[PDB]
Amino acid sequence: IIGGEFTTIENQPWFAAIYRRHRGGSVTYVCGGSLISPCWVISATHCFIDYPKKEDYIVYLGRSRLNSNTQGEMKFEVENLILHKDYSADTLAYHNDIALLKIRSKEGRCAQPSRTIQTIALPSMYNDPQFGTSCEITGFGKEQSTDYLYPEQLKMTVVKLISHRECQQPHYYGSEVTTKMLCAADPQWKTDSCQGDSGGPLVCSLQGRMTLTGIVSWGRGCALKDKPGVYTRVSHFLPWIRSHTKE
Amino acid sequence: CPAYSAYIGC
Ligand SMILES: N=C(N)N1CCCCC1
């Protein structure tokens, strides 16, 4: 996250931290995600496509720090890793960048809400907030485009939804933005998601509910003028989601 | 890796 503020998991209790275990026994951070029901975390397919084996992944909930333990955190294995069959990576952009992780503890329990863990609501099918609505993004992504290290404490910031019309201007993204994506950015281009925030939530109030509107997908630099963050449009994927969350 | 990836691994 570029700019914004350090936060804790209590202020973003649906946030899931996903890590991968390597052959050496080393474990490194992969992507963010969001807890949409006790047994299900939603993220991006680009995170997993290079190594799509469920066994190699660990999901933490209730975690406020990247490489140290938070009190109240809970560790889960991945019972199913579900990538979208129509995922593709374009020269600039990703398409259908959405993934589901069914989580289970070694004990066999799904998530249990607490001070530090809660689900986030899904939007109604094809229902989004209007352009200019303020939304929240959260993650352990870089604080600067040029950084080599990731922040150890969770960060969040506010961005505003951008119209499809505006996002499609060629000085923005031109043809590469589709209606299955949402753009969002700071009106002065001062704060943004960045490398390592991918898979994480874009959360907007829609009606009276904190709602998962976007999943962090792609963008050129971070906080760079005329280049918004691009997000998977969650409202366009409910059938896909419900087909899997029924088991 | 797309040129505008945000993945740690890109
Ligand atoms: N919003 C920006 N700038 N991003 C989104 C996440 C990938 C890195 C670039």
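In chain A, numbers come from Swiss-Prot; the residues present are 179-425, in order.
The backbone N, Cα and C atoms fix where each Cβ goes, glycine too.
Per Swiss-Prot, the feature active site, charge relay system maps to A:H224 (among others). Taking all protein chains in view, 29 other C-beta atoms sit within 10 angstroms of the C-beta of A:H224 (active site, charge relay system).
Within 10 Å of the C-beta of A:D275 (active site, charge relay system) we count 29 further C-beta atoms, all protein chains included. Residues or ranges marked as active site, charge relay system in Swiss-Prot: A:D275 (among others).
Listed in Swiss-Prot is the mutagenesis experiment A:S323 to E, annotated as follows: Abolishes phosphorylation, proadhesive function and ability to induce chemotactic response; when associated with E-158. DSSP assigns A:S323 (mutagenesis position) to coil in the three-state reduction, outside any helix or strand.
Annotation comment: Swiss-Prot describes A:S376 (among others) as active site, charge relay system. The local packing around A:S376 (active site, charge relay system), expressed as other Cβ atoms within 10 Å of its Cβ over all shown chains, amounts to 30.
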Filtered recorded positions, from A:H224, A:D275, A:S323, A:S376, whose Cβ is under 6 Å from an atom of ligand 1: A:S376
Cβ neighbour count (within 10 Å, all chains shown) around A:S323 (mutagenesis position): 14
Between A:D275 (active site, charge relay system) and A:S376 (active site, charge relay system): CA-CA distance (Å): 10
